[PDB]
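Here the structure comes first, spelled out in structure tokens, and everything after it is commentary.
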Amino acid sequence: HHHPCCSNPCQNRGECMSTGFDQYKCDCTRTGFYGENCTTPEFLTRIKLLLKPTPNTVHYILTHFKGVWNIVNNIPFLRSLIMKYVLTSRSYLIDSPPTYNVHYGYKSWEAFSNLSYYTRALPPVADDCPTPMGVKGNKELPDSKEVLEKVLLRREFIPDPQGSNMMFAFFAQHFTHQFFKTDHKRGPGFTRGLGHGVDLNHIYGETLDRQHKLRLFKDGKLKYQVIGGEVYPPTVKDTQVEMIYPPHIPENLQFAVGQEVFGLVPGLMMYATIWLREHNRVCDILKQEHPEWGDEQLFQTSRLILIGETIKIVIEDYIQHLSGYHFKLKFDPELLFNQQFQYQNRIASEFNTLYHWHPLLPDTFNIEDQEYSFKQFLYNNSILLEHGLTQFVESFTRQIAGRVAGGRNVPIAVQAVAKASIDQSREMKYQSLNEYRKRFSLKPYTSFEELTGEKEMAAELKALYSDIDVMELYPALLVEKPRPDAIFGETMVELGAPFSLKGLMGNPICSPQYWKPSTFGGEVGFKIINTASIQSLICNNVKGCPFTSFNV
Amino acid sequence: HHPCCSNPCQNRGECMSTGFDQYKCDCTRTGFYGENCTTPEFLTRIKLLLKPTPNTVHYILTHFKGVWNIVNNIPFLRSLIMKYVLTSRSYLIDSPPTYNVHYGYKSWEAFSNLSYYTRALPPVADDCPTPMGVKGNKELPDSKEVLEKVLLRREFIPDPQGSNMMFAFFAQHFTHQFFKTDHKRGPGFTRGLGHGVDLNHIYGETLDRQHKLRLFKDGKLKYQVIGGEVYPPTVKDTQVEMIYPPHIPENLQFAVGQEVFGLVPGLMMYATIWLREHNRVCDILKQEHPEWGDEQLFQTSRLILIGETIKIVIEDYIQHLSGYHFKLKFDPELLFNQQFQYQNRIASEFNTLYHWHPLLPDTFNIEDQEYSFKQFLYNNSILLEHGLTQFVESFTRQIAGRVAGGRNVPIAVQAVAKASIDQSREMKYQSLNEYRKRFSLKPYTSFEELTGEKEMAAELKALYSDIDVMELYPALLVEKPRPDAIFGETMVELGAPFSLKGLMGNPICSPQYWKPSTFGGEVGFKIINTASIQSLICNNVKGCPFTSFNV
Ligand code: COH
Ligand code: COH
Ligand SMILES: CCCCC/C=C\C/C=C\C/C=C\C/C=C\CCCC(=O)O
Ligand SMILES: CCCCC/C=C\C/C=C\C/C=C\C/C=C\CCCC(=O)O
Ligand SMILES: CCCCCCCCO[C@@H]1O[C@H](CO)[C@@H](O)[C@H](O)[C@H]1O
Ligand SMILES: *[C@@H]1O[C@H](CO)[C@@H](O)[C@H](O)[C@H]1NC(C)=O
Ligand SMILES: *[C@@H]1O[C@H](CO)[C@@H](O)[C@H](O)[C@H]1NC(C)=O
Ligand SMILES: *[C@@H]1O[C@H](CO)[C@@H](O)[C@H](O)[C@H]1NC(C)=O
Ligand SMILES: *[C@@H]1O[C@H](CO)[C@@H](O)[C@H](O)[C@H]1NC(C)=O
Ligand SMILES: *[C@@H]1O[C@H](CO)[C@@H](O)[C@H](O)[C@H]1NC(C)=O
């Protein structure tokens with residue numbers, strides 16, 4: 001006798017509970033629905049469901065009428081009202097305090113309190129269910145190698161029509177790997193990022209012992225070295241900071257930074273160097289305002305400013321670019337001060353899964369007159385030293401990235417990574433694509449052709465999975481029909497955006513007792529946060545101040 | 001020296017050095033402006049002219065009983081008053097938290113390191129010219145002289161509110177799940193990383209300790225049976241570490257979640273009662289869900305007991321302490337349309353004000369016996385000799401001591417009281433009057449105003465010389481009590497906001513948790529919402545003796 005909730009019977013965020021070996025009950029508290037399966041809508045619910053516009057209608061409005069948006073963007077009262085709507089509309093979607101995890105399909109103190117887990121937006125399918133997705137489909141899911149090969153692997157390179165470049169692609173990797181840090185000794189549902197958010201541990205280190213080995217202990221600064229007159233991160237041998245390097249890397253090329261894996265990719269070392277310089281620049285600025293401060297307060301206040309700069313850039317440059325909106329997004333914590341909102345966050349497993357954007361990667365990495373293969377590029381920081389940061393920024397600003405949704409664009413060099421995303425999803429017992437769509441208030445797909453918008457890939461998928469209701473989440477995100485001339489389809493935006501909001505606005509520095517000039521050393525440090533940009537980050541820290549952007 | 005050492009910024013303004021001898025105050029959202037945030041805005045003037053004082057509000061809540069008997073019996077009205085009670089005291093606690101013993105400015109280290117107690121006021125900087133900043137003498141008075149002159153008990157002073165030994169041991173048992181000072185590191189550090197009501201004193205702080213305490217059948221905790229009665233299991237059987245003198249017999253080395261609870265038979269009484277309650281709730285959930293396994297039975301029982309604890313603490317424990325005629329109510333739904341943060345960090349000063357040593361009697365009176373402190377400490381054979389029924393009947397009848405009002409700390413624990421003074425100073429606490437302003441109370445203008453009498457105030461005046469450098473912890477024990485009450489004003493107005501955040505901030509009070517299905521359905525939900533100190537004893541103690549927190 002299998003678990004009676006295995007068919008996911010309760011709808012509209014109702015919670016399922018076994019009441020016997022072969023019976024269940026649904027808890028409809030505060031869903032706005034009632035009945036055995038929480039499918040009968042209450043009166044006000046009927047009215048609310050007739051005035052709600054679709055995600056695709058709202059997307060259409062924000063990506064047209066540029067003349068009307070140019071008006072709106074220059075009326076501050078109107079701009080804050082719309083940005084307030086953008087923030088609050090996606091609030092109700094994330095459980096906070098968090099609930100489930102890979103080991104707990106019911107709420108428990110272990111799931112609430114153990115920070116080594118990723119949390120879960122949907123609870124896992126129970127261990128004794130008759131099929132992998134519950135009751136639907138066949139006894140085993142299709143071979144992941146067949147899924148990968150038929151609809152995921154890149155044939156010809158498909159460029160992103162939104163114009164994303166390699167500055168964007170490496171910013172994504174650098175930024176997200178402060179909170180996606182899987183503890184593979186324990187398993188794919190466990191994390192080593194116990195801060196669960198934007199704490200900049202990828203610059204300063206996750207533990208105090210690592211931070212102190214990275215710090216200079218003069219003027220608040222981080223340790224550094226000088227090569228050819230340029231400032232780079234220090235070495236492993238000088239700091240005793242542990243890093244992951246193949247055994248053939250020379251000691252002088254073993255750079256030491258907050259995140260142990262950033263020596264793997266020269267694009268990650270580019271941003272690690274930029275942010276190290278930015279920290280020491282802000283220390284210089286704070287010392288001129290506060291000659292009376294000691295090393296500890298200079299260091300700590302610089303870190304808070306850089307956290308604020310990160311959130312500012314991610315909202316007003318990074319998300320702004322991804323969105324495609326004509327409306328100008330705004331980082332303004334005061335918009336939430338009269339709203340109900342929880343200043344806390346727990347990183348969800350499914351946020352990690354949807355962020356596996358590996359179609360972004362090009363076939364070769366083009367710097368100046370060179371075209372490096374994957375094998376030449378990995379673990380080779382000599383390329384950074386040979387070319388320099390100015391040439392990296394100028395080259396990466398010009399090279400187009402790949403399109404993520406729309407199918408068949410994962411580079412063959414990382415085919416094993418893509419296969420692992422499928423296999424670990426199943427290992428963690430994820431529910432199906434259509435279950436996740438309902439969870440985020442989207443209509444379930446009725447066919448594979450509806451999923452993809454074409455015929456050839458959908459027919460491959462139909463032969464593999466047979467029922468659209470057992471299609472898996474992660475391959476679906478990469479084959480989904482994209483928005484018109486966009487990098488993503490609907491499922492990626494509507495799942496990614498609420499997770500992202502909580503991680504940015506949930507930071508304590510956005511709470512009322514923190515969001516004050518004195519928190520950042522007075523008005524001068526505050527203004528650094530509120531004027532930050534990807535362009536100013538590069539201009540202040542890269543020789544020659546080259547122009548840059550997240551688009552080609 | 002640091003230019004902020006005089007604490008110049010008022011009304012919750014934040015001070016920042018701007019040079020070697022200059023400061024600026026940040027008045028953001030205080031409702032005041034000006035160099036020291038002392039000039040009120042217009043709306044602030046009107047708000048300040050309607051706010052009644054805490055002593056006026058207390059008078060209202062402890063009189064007019066005929067009016068409160070109507071209020072208490074019309075649910076719409078009762079919830080309206082309780083909603084005001086909760087939201088009035090909200091704006092006082094920083095949440096997310098801010099300062100700690102090592103950081104007088106906000107920092108990512110202070111926010112993220114859970115091994116610190118947080119701080120409601122920042123510490124006095126290390127280079128200030130006097131211990132309290134700039135006022136007073138170069139050294140505070142000798143802590144032994146303060147202790148002896150105004151703290152030590154002469155004759156036993158009973159609590160006029162009628163608090164008993166069931167109350168006093170419940171206070172000790174309950175608070176020592178979240179006051180767990182890490183003396184390896186210092187008085188500003190804690191070992192309770194949950195920072196609240198997680199019942200680690202029953203289940204253990206770590207998973208390794210929890211699994212050693214669990215039976216792994218039917219969700220239950222391990223136990224032993226001595227003379228037909230259920231007690232906690234032994235150290236030798238579970239391999240769980242406890243603090244015991246080496247001379248304790250093997251079967252009296254009880255193992256429970258908190259390593260120090262073998263110290264007092266009164267703490268083992270509650271440890272035994274709560275262990276029985278967990279295994280009782282497992283029995284109930286097993287009959288409701290024959291399909292459930294051991295892991296889900298254990299976890300659901302723990303959530304149910306957390307709710308029982310919060311319910312009892314609000315409606316029996318705080319209800320007794322308050323003295324109010326209005327019946328407080330535990331109802332998370334009252335906050336669902338309010339702004340409120342479901343999180344908590346334990347404050348050092350909350351630990352400090354909770355050192356209620358004067359509650360302890362001169363002897364512990366059980367059946368026909370009167371035990372001294374030396375006979376009572378570490379002696380669980382007393383619990384077995386008399387039994388739990390007799391413990392409850394005796395402790396319900398024995399009066400506790402008055403906490404405020406002076407000269408009532410028993411000599412047997414004089415070293416604990418001294419350490420509270422000394423560690424206050426080590427942690428660089430600001431003064432009584434600074435804490436009073438922080439919680440919107442008028443500063444005291446003389447020692448006589450603080451105590452309401454003459455003899456203690458003159459001793460204090462010769463010792464401290466300036467009322468503005470009087471210290472927080474000794475002041476709470478000499479303060480003039482409310483009329484016929486156990487506490488004075490400072491204790492209630494600092495203690496109540498800390499206490500609210502720790503109870504209502506629990507995740508089980510948030511909307512996504514506060515549902516029947518979280519607790520195994522309606523039968524488990526009802527266990528929380530009907531819990532009482534009387535029913536806790538009635539369900540788990542042979543004979544169902546009557547009990548109460550008052551004599
Ligand atoms: C955000 C976009 C992004 C980019 C540009 C990127 C760029 C690259 C890149 C080229 C520079 C290479 C060779 C890799 C290769 C990897 N990536 Co990514 N990855 C990216 C997103 C991710 C995410 C998200 C994870 C999961 C991180 C984890 O949990 O620690 C990841 C994990 C990995 C892993 C380990 C997980 C596993 O396979 O189980 C490898 C290997 N990768 N990645
Ligand atoms: C809530 C009231 C209450 C009661 C009835 C009570 C009853 C008793 C009691 C009677 C049998 C004895 C011998 C003690 C003895 C002690 N108590 Co209390 N204590 C109480 C409140 C506290 C608090 C609060 C602390 C600090 C806890 C810590 O941080 O671990 C404490 C700590 C202690 C310590 C540790 C010293 C330190 O510096 O923290 C000793 C010893 N004690 N206590
Ligand atoms: C903390 C994580 C930040 C990185 C996540 C970035 C993108 C997630 C995926 C898709 C989002 C794409 C476009 C954003 C759409 C709307 C903006 C919502 C504003 C907010 O929600 O603020
Ligand atoms: C639910 C909280 C609402 C506050 C109730 C209103 C007034 C409080 C009345 C009396 C409290 C007396 C002293 C406070 C000192 C410590 C807090 C004890 C409760 C706890 O150990 O937590
Ligand atoms: C309980 C033992 C405390 C006495 C130790 C010496 C402290 C002397 O303290 C004195 O005690 C007198 C007797 O109570 C009081 O009348 C005086 O006001 C006080 O100064
Ligand atoms: C917390 O701070 C203490 C005191 O500096 C330090 O010893 C300890 O390592 C810190 N804890 C963490 C998790 O960094
Ligand atoms: C590493 O990069 C350098 C460019 O400085 C290049 O000359 C060399 O061939 C590369 N090594 C590998 C293994 O690709
Ligand atoms: C502010 O307070 C300081 C005390 O440090 C006092 O000297 C100064 O006069 C005050 N300024 C105003 C405007 O009240
Ligand atoms: C969290 O859970 C993991 C897996 O059970 C366990 O190994 C680890 O000890 C737990 N962490 C804590 C702090 O209990
Ligand atoms: C412990 O308690 C028992 C009463 O059960 C008493 O007879 C015995 O003398 C006590 N031992 C001490 C050291 O008080």
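Please read every residue number as a count from 1 along the shown chain.
According to its header, this structure was worked out by X-ray crystallography, 2.2 Å.
Just so you know, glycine gets a Cβ as well, placed from its N, Cα and C.
What Swiss-Prot lists as substrate binding site is A:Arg90, A:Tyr325, and the listing cites experimental evidence. A C-beta separation below 8 Å, combined with a sequence spacing of at least six in one chain, links A:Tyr325 (substrate binding site) to A:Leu62, A:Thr63, A:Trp69.
Residues annotated as active site, proton acceptor in Swiss-Prot, with experimental evidence given as evidence: A:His177. According to DSSP, A:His177 (active site, proton acceptor) sits in a coil region rather than a helix or strand. The C-beta environment of A:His177 (active site, proton acceptor), restricted to residues of the same chain at least 6 apart in sequence and closer than 8 Å, consists of A:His202, A:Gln259, A:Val261, A:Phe262, A:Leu268.
The feature active site, for cyclooxygenase activity is assigned by Swiss-Prot to A:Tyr355. When secondary structure is read from DSSP and collapsed to three states, A:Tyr355 (active site, for cyclooxygenase activity) falls in the coil class.
Among the sequence features in Swiss-Prot, the mutagenesis site A:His358 to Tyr (Swiss-Prot position 374) is noted as follows: Impairs peroxidase and cyclooxygenase activities toward 2-arachidonoyl glycerol. Neighbour density for A:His358 (mutagenesis position): within 10 A of its CB lie 21 other CB atoms from the protein chains shown.
Taken from Swiss-Prot, the feature heme b binding site covers A:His358.
Its own atom aside, the Cβ of A:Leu501 (mutagenesis position) has 22 Cβ atoms within 10 angstroms in the protein chains shown. The annotation that Swiss-Prot gives for the mutagenesis experiment A:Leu501 to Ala, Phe, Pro or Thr (Swiss-Prot position 517) reads: Slightly reduced activity.
Secondary structure from DSSP puts A:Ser549 (mutagenesis position) in coil. Record note (Swiss-Prot) on the mutagenesis of A:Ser549 to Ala (Swiss-Prot position 565): Decreases acetylation by SPHK1.
The separation of A:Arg90 (substrate binding site) from A:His358 (mutagenesis position), Cα to Cα, is 26 Å. Ligand 1 lies under 6 Å from the Cβ of A:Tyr355, out of the recorded positions A:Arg90, A:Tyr325, A:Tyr355, A:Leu501, A:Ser549.
Taking CA atoms as the reference points, A:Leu501 (mutagenesis position) and A:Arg90 (substrate binding site) are 8 Å apart. A:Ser549 (mutagenesis position) is surrounded by 16 other CB atoms, counting those within 10 A of its CB over all protein chains shown. Sequence-distant neighbours of A:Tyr355 (active site, for cyclooxygenase activity) (same chain, 6+ apart, CB under 8 A from its CB) are A:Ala172, A:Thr176, A:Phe180, A:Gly496. Under a cutoff of 8 A between CB atoms, and with a sequence separation of 6+ in the same chain, the neighbours of A:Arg90 (substrate binding site) are A:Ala497, A:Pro498, A:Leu501.
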